[PDB]
Amino acid sequence: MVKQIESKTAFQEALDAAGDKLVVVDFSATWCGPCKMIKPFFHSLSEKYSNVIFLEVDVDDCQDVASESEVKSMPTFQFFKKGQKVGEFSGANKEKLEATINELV
């Protein structure tokens with residue numbers, strides 16, 4: 001299951017309720033084709049890795065969160081453990097996404 005985030009408070013609350021778990025956040029936009037192409041694979045990871053928390057943030061819904069997160073290229077994947085950012089990259093690269101998860105979990 002992928003968390004759909006629709007405020008900065010929900011984002012912060014999610015990072016807090018994570019406990020010690022890896023949190024993976026997909027920042028995407030509706031105009032970003034590859035963002036829409038990777039979305040099912042993103043959902044698959046959330047079903048596969050029930051141990052890891054997956055969130056989606058749409059940058060035009062959550063402009064504050066998008067700005068604060070210093071997002072530049074769509075999609076961007078950020079990774080958190082205990083409220084701290086422990087990884088980031090951009091681009092719809094499935095293999096890299098999963099590899100990154102396995103390094104951080």
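The backbone N, Cα and C atoms fix where each Cβ goes, and this holds for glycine too.
Quick look at what Swiss-Prot lists:
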type     : residues     : note
ACT_SITE : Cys32        : active site, nucleophile
ACT_SITE : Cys35        : active site, nucleophile
MUTAGEN  : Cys32 to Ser : Loses its reducing activity, interaction with APEX1 and transcription activation; when associated with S-35
MUTAGEN  : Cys35 to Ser : Loses its reducing activity, interaction with APEX1 and transcription activation; when associated with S-32
MUTAGEN  : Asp60 to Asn : Loss of pH-dependence of dimerization
MUTAGEN  : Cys62 to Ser : Retains its reducing activity. Retains interaction with APEX1 and transcription activation; when associated with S-69 and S-73
MUTAGEN  : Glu70 to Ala : Strongly reduced interaction with CASP3; when associated with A-72
MUTAGEN  : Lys72 to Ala : Strongly reduced interaction with CASP3; when associated with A-70
Name the residue among the mutagenesis positions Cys32, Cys35, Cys62 whose Cβ has the smallest number of other Cβ atoms within 10 Å.
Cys32
Using a 10 Å cut-off, grab the number of neighbouring Cβ atoms around the Cβ of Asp60 (mutagenesis position), all chains included.
10
Neighbourhood of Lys72 (mutagenesis position), C-beta criterion under 8 angstroms, separation at least six:
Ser90
Report the nearest neighbour of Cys62 (mutagenesis position) in space among the mutagenesis positions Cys32, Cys35, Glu70, comparing Cα positions.
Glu70
Measuring Cα to Cα, how many Å separate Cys32 (mutagenesis position) from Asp60 (mutagenesis position)?
12
